[PDB]
Amino acid sequence: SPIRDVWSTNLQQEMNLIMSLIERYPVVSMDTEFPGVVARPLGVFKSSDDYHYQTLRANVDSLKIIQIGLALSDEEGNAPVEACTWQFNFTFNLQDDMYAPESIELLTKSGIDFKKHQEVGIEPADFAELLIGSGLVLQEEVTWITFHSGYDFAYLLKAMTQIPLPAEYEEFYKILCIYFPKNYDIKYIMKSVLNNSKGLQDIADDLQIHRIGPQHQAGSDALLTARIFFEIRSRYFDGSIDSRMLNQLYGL
Ligand SMILES: [Mn+2]
Ligand SMILES: [Zn+2]
């Protein structure tokens, strides 16, 4: 089982496992699945970067996370034999929660069992308490990697701080850099630096990287993100990512 699935019933067991591994496998790749974008901000803003943040803020605050994928690697890009990736499945209620009906349809066709999420879905507050104590955050020794990172980190921040996201991007960025002092945004790298526009899967296809698991599920996407990072690091950066790219978020 290259993919370890996590529900409320084995949350502690799985976080313990990740904790025992993080020192030997200090690169964390993450992806998230949430109920889509439901609405856009109306009015006028300070900028396009500001427009993007307000869009993120409104949506992250209102819509509940459905999955988070975490894939661990060592610095050479090797995964632990224990697991290629973890898939954390969170509590969600189709009768009671806000979502775009289209996103739900896509996730269902993607394999998600919304019944199980309602029954044994993880509470984000429980996950966040363990994540905070895990050694994965607040530690400059750990590298976080994400494709399109505003949404991913925002959902973690939301779970960890248990308060609304900062009104302004500058403060959001400050907090983000506290909990995730060392991070790379693959979207920023691919598009803003290397001028390549393609999406996760497209990029994946060119690099002939084989997907493990279903598309649109966080565990699989997190693994794919890891493999894309290390291949790009190797092909275009000769072994080491440029430090000027650290903590640079795409579109913000
Ligand atoms: Mn993503
Ligand atoms: Zn995803």
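All residue numbers given for chain A refer to Swiss-Prot; the residues shown span 23-274 in order.
Recorded method for this deposit: X-ray crystallography, 2.0 Å.
Using the three backbone atoms N, Cα and C, a Cβ is placed for every residue, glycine included.
Annotated Mg(2+) binding site per Swiss-Prot: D53, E55, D174, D243, in sequence order. Of all the Cβ atoms in the protein chains shown, 24 others lie within 10 Å of the Cβ of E55 (Mg(2+) binding site).
The Zn(2+) binding site annotation in Swiss-Prot covers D53, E55, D243, and the record cites experimental evidence as its basis. Cβ neighbours of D243 (Mg(2+) binding site) (same chain, under 8 Å, six or more residues apart in sequence): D53, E55, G91, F169, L222, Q237.
The DSSP secondary structure for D53 (mutagenesis position) is strand. According to Swiss-Prot, the mutagenesis experiment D53 to A carries the annotation: No nuclease activity.
The Cβ of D174 (Mg(2+) binding site) lies under 8 Å from the Cβ of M52, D53, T54, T168, each of which sits 6+ residues away along the same chain.
Excluding the listed site residues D53, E55, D243, the same chain places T54, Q89, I90, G91, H238, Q239, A240, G241, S242, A244 with Cβ atoms within 8 Å of the centre of the Zn(2+) site Cβ atoms.
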